[PDB]
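Down below is the structure, laid out as structure tokens.
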Amino acid sequence: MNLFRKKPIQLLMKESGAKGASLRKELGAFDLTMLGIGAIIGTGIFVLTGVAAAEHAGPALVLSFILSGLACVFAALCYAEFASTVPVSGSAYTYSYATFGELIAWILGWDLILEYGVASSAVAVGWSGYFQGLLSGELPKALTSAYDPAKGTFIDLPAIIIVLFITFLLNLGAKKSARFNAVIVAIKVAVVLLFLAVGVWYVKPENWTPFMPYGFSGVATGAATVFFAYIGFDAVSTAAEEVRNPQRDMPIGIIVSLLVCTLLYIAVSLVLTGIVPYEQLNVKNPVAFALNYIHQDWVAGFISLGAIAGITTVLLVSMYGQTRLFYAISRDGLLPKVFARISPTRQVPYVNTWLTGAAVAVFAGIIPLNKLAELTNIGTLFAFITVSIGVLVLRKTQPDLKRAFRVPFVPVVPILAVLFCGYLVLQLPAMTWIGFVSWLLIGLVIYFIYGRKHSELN
Amino acid sequence: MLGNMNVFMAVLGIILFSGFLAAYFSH
Ligand SMILES: CC(C)CCC[C@@H](C)[C@H]1CC[C@H]2[C@@H]3CC=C4C[C@@H](O)CC[C@]4(C)[C@H]3CC[C@]12C
Ligand SMILES: CCCCCCCC/C=C\CCCCCCCC(=O)OC[C@H](O)CO
Ligand SMILES: NC(=[NH2+])NCCC[C@H](N)C(=O)O
């Protein structure tokens, strides 16, 4: 940690308390688990499982989910202790600002500004696949159905439309309902269980026999791909102002949501590859494709509808997590403060959701899903590594702190989170480093020409 | 958290009931 102006935890309580003073707190460990599951299950399991099975691991994609799941478990425990120690309405940016400080907080924040954005484009691309697949059986123009390659398509229009629709939704700001959230999440969980219950009757173990055709090398490169599917448990700390006793219900919501998805993910990979041979799984809607391939067409409509109504929740959470990140970074002074009128004569701090949304809408319509997922994955992995180290830093500096939940084993588990994650980063392409490093160099320039012009310069 | 646990289990069973129903009338 270089050039550290740590934010005092007392100051984070005052901001999370002033913003959440009018809000009614009544959420529990179940509502927070719905907030986690509703932000995890999406394009990663519904779409990326097909490409990862076909071209990375094969039937051994279950080991890819176990290795990738193990990395997220160790990292989720670190996020949990931060949510238990710093129970503020903030994520890895607010945690790094209190443990490392300014420079590390800005790099991670600048890293997350992109990670939430590229993931928003990635979630919408997979959403466009299931929406188009559900329509056929109809089809739009052939030139407006995917990214721009050498033969076929120009722009992904459905992915563009759903982004501008969620941008229109977040602009209105309909008061989110805790009961409405549990319904949409249960739709997602039931159709995943519906696939597993129906699909188990059609599993031929012959489709498992070439278990590791690409070897463990392909198991590892697939683990970095479906690592995308586990992201979302960090969104539990969003409603930190609306929880009675956040010190213990937020760690519960984080871990319980992740472990539930891990079991469902391990189950889907085994059934999906057991039904369809892995070579035929490279398709935009593998779960709906698996039900069609095996003559269960009527159920493939249910799963396609639950995916349409379920993936659209991950997109709402992702773009909000990016919008709220602009609100917090500019509040800390590291970005220019924008303002707009909320009443005819009362102006408030403003973040242009139509510009951040239009930027997401562009990339969702021209970039293929495998690239957006990989670029999202390098951003999430570095943010995961920083938090896993920050726990050990917060253990050494400020040890006598209130920790309702604390990581099981003091050094071993956070170190394992770092090694597991850092091993996954090595299995990503080198071109993913191009857009990621050059993005950090742009932010590193911003910090040394404007970052030291903030609410903590003095 | 109280009543929301029921609305979760309800529509979960409603979807699985209709899903189990459609899967029986196929192939
Ligand atoms: C809890 C789970 C595992 C069991 C309930 C799921 C439902 C959907 C199951 C239970 C019995 C199943 C049926 C049993 C036998 C056959 C014949 C064969 O052609 C496969 C399809 C078909 C017609 C199955 C379709 C799915 C089915 C109706
Ligand atoms: C029967 C239907 C009745 C519907 C009645 C209206 C229900 C809310 C409307 C839209 C949902 C999108 C709300 C968008 C604003 C909430 C922001 C958001 O999603 O934030 C992420 C949060 O952590 C988790 O939602
Ligand atoms: N902050 C993020 N990177 N969010 C991405 C959420 C992706 C989600 N797990 C899915 O598979 O759809």
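Quick check of the header: X-ray crystallography, 3.1 Å.
Yeah, the Cβs are placed from backbone N, Cα and C, and that goes for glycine too.
According to Swiss-Prot:
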type	residues	note
MUTAGEN	B:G19 to A	No change in activity
MUTAGEN	B:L21 to A	No change in activity
MUTAGEN	B:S26 to A	No change in activity
Rounded Cα-Cα span from B:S26 (mutagenesis position) to B:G19 (mutagenesis position), Å: 11
Residues from the mutagenesis positions B:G19, B:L21, B:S26 that lie close to chain A, Cβ under 8 Å, in sequence order: B:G19, B:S26
Neighbour count (Cβ, 10 Å) for B:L21 (mutagenesis position): 11
Which of B:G19, B:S26, the listed mutagenesis positions, has fewest other Cβ atoms within 10 Å: B:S26
